[PDB]
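S.K.: Right, I'll just put the structure down here and ask away after.
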Number of protein chains: 2
Amino acid sequence: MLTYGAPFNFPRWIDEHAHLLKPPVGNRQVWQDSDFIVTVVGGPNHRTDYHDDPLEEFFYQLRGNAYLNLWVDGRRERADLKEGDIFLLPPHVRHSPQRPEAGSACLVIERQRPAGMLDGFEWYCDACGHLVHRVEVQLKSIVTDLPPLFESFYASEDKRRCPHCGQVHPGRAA
Amino acid sequence: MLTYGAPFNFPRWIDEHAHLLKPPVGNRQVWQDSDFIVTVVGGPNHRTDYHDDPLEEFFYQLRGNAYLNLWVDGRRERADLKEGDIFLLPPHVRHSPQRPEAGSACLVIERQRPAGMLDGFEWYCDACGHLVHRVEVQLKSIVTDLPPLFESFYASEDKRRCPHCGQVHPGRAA
Ligand SMILES: Nc1c(O)cccc1C(=O)O
Ligand SMILES: Nc1c(O)cccc1C(=O)O
Ligand SMILES: [Fe+2]
Ligand SMILES: [Fe+2]
Ligand SMILES: [Fe+2]
Ligand SMILES: [Fe+2]
């Protein structure tokens, strides 16, 4: 059986789900219960966390522009996702997607993580660059598992305190 | 490190590789040695085999139209990939992609198969629908492993002989 339904027009689907590809929801998964996790991500959404994904992530910036803040070779770097760009991120490259534009839309494809393969979410100190805090999770929902984790970091001056310089990370807005 | 390079413009990439998204090559893999197998498939290409993929396959028909001949619930069915359509195929649904249009381009995303998880390629009898022949392979190249297998089926009246009605399958062109 075609468990995931028939083919359907992607631009029209993005149009119809416009009102969720904006705050407060921002992403929307296309099919449920599949191995390939297929999502569209809109904007604006800025965020302060770096994701450590144990598997690859594929990006295709269909509409508008975005960029990824990265740690590469130990240094902060920015990789732009200009409209029309595709990109494949190797496992464990730390990335913080920045999506400043309303009406933008990025196809993002990931895989279900097998039991025991954990995702990391991390924050770094703006002053000294040291790691401030890391939570690891067995990720079951690329949409619903992230926020509670981000909320417990914003709520805690303890978790936000840099262990190297003692600066308290700003928390929600950089 | 960004093992797979920086983001890059996908339409321009498809344009530049136009001359391989036509006979005799027809598909082109975007990145090498990755877990996600990311390919663009052009046309025209018709084929007679049904693929039994042990993992999911994602389709996004960027340019032009195509269709997939399927076996679903035991019956031959056609699922159209109209320009703009996306589609997710569950594991083991038999599919024979038909790509009649020159200049067409379909993004197809699959996963590397772990050792021991085999792909099947099958042919069915036009007269009685019975399975005529099946080869299983440990697939390492979504481009180079298929043709030798198709060639050994076209070359063999034995492999093309339906075991139920005795009709010899046409082989290369339906
Ligand atoms: N790359 C992302 C991820 O793994 C989860 C949620 C959103 C994104 C994104 O690019 O915005
Ligand atoms: N779906 C395909 C596959 O698994 C291998 C090669 C080509 C295709 C296609 O859609 O044409
Ligand atoms: Fe991510
Ligand atoms: Fe610090
Ligand atoms: Fe296939
Ligand atoms: Fe037959």
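Counting begins at 1 with the first residue displayed.
Using the three backbone atoms N, Cα and C, a Cβ is placed for every residue, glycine included.
Below, the features straight out of Swiss-Prot:
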type	residues	note
MUTAGEN	A:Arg47 to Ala	Increases KM for 3-hydroxyanthranilate 7-fold. Decreases activity 1000-fold
BINDING	A:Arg47	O2 binding site
BINDING	A:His51, A:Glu57, A:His95	Fe cation 1 binding site
BINDING	A:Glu57, A:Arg99, A:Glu110	substrate binding site
MUTAGEN	A:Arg99 to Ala	Increases KM for 3-hydroxyanthranilate 40-fold. Decreases activity 5000-fold
MUTAGEN	A:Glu110 to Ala	Decreases KM for 3-hydroxyanthranilate 2-fold. Decreases activity 2000-fold
BINDING	A:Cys125, A:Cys128, A:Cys162, A:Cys165	Fe cation 2 binding site
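Map the listed features onto the structure and describe their local environment.
M.R.: Every protein chain shown contributes to the tally, and the Cβ of A:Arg47 (mutagenesis position) ends up with 18 other Cβ atoms within 10 Å.
The local packing around A:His51 (Fe cation 1 binding site), expressed as other Cβ atoms within 10 Å of its Cβ over all shown chains, amounts to 21.
Listed in sequence order, A:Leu88, A:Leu89, A:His95, A:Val108, A:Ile109, A:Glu110 are the same-chain residues at least 6 apart in sequence whose CB falls under 8 Å from the CB of A:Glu57 (Fe cation 1 binding site).
A 10 Å cutoff on Cβ-Cβ distances gives A:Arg99 (mutagenesis position) a total of 25 other Cβ atoms nearby, all chains included.
The local packing around A:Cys162 (Fe cation 2 binding site), expressed as other Cβ atoms within 10 Å of its Cβ over all shown chains, amounts to 20.
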S.K.: Which ones are near A:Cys162 (Fe cation 2 binding site): of the recorded positions A:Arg47, A:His51, A:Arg99, which have a Cα within 10 Å?
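M.R.: So far as Cα distances go, none of the recorded positions lies within 10 Å of A:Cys162 (Fe cation 2 binding site).
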S.K.: Using C-alpha atoms, which one of the binding-site residues A:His51, A:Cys125, A:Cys128, A:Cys165 comes nearest to A:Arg99 (mutagenesis position)?
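M.R.: Comparing Cα positions, the closest of these binding-site residues turns out to be A:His51.
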S.K.: What's the CA to CA span in angstrom from A:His51 (Fe cation 1 binding site) over to A:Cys125 (Fe cation 2 binding site)?
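M.R.: Cα-Cα distance, A:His51 (Fe cation 1 binding site) to A:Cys125 (Fe cation 2 binding site): 15 Å.
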S.K.: Which whole-number value in Å describes the distance between the Cα atoms of A:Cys128 (Fe cation 2 binding site) and A:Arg47 (mutagenesis position)?
M.R.: 19
